[PDB]
Every structure is written in structure tokens, then in C-alpha cells.
Amino acid sequence: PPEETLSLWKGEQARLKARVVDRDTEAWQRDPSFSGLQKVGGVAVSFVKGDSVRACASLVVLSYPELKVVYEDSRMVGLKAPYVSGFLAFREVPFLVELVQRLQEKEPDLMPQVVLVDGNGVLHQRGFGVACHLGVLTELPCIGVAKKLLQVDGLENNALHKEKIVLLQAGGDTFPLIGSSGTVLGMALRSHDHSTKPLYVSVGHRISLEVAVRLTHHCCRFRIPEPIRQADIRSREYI
């Protein structure tokens, strides 16, 4: 009953968006060296077309500060119709929740304290990206780490944007992503000395933007934050 389904999802999008928290809720987040942080998660998803859409997803957990994989669960499943633009997350995210639930059941001591999501946070067409959606359904702190600048609220990959990227001279350097509204939606981060291409970081849930950006940088042994890099490898394996 697709009209019923999409209508339900539209209501849920509004309700879930209102649940997004953009401040820190954990003691470890307020410590300058993130004292108390031991486990960082990574999530990545790739889709495949077919009679049914398939999703290849990976949840990994890494030790922190060491960034070594301590848990992994990577899967390919079919997702159920209806497939509606702007609402694929309403099939995708419950599958990701299932991964988290399986971790809680099978290895509860390895539950991540924060999840780095390969995808968008509040820097999103409707201010409710996959990282927000996963966060509110699990109550886990989540960060949206995007590889491209999302064109919302007047953000443009224009000449000035490109100039600001050049002026990111070293790993850790940032510049704010500020909408036409004047709202700070996220930060561009040069994640590593080796790469000149920035990551675009925004809050998913239960973390502040400053903390999200600093933690993201600290997870970058290479350009892509290690939990995402590891999840990416495993969700391309299934592709």
C-alpha cells in the first residue's frame, strides 16, 4: 500500500527530524583528548539496481586511538518497494539499525560510542541525512562524513569555495559551511596532509559540530576516516 507507506514515511521524517540533538551528551565528548572514548564505529552502504534494489552495507567497530578493527558485520540484502526519491533511507536505515541490534545481541561490549557514517548529517536537503536518521533510531552519537559538498541553503562549489579549499594548508585545517540563512551547517575539513580534497562534516545526532570535526580528523590515518575506510572496503566487496 505505497501511498499509505510514503505518507507514513513523510510523517516519520518530520517526527524523527525533530528528535535530532546537535549538542554533546557524553562525558568523553567534552574532554579535550576524548578521555573515555574506546570504540568508534563506521558505516557505509552501496546500492545495486535490479528487480529489487539491493543494499551492500557494512558496520565496523574500531578501537580508539589505535584504529584497529575489533568487530565487523557486512551484508547484502534486498530492500522492499516502494523506492521513492528522498525516502530510500526509510528502507536503508532500518537495515542499518538491524546491524546495530545484532551487535548489541552478539558482542555487547563492542558497541561503538560514536558512529562515523559515510554520508550526510544535518547538511542535507531536509536537514535529516542518513547519519541523523541512524542516530535518532539508535540513540548513538553519529557524525555525517560526506565526500562531496551538498548543494543546500545556498552552498555552492563556486570559485570562492574552491579558493577556501586551497587555503586549507595542513591536515586539521577547516572552514565553516554557512548557509544563506547564516546558519553554520557543517565544516569543510582537510583530513590529512596527503590529500587536498576535503571532507564535509556535519552533526548526525548527539554530538556538537566542533567535537564531530575534531574526532573525524583524529580517525584519519589516511584521507578517509579509518572506520569509514574499513566499512567502504567491505561494502565494495559485496558490490
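By Swiss-Prot numbering, chain A shows 9-247, in order.
Including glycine, each Cβ sits where the backbone N, Cα and C put it.
Under mutagenesis, Swiss-Prot gives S93 to P with this note: No effect on activity. Sequence-distant contacts of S93 (mutagenesis position), defined as residues of its own chain at least six apart whose C-beta falls under 8 angstroms from its C-beta, are absent.
Among the mutagenesis experiments that Swiss-Prot reports, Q133 to P is described with the note: No effect on activity. According to DSSP, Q133 (mutagenesis position) sits in a coil region rather than a helix or strand.
Counting every protein chain shown, 12 other Cβ atoms lie within 10 Å of the Cβ of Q133 (mutagenesis position).
In the three-state DSSP scheme, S93 (mutagenesis position) falls into the coil class.
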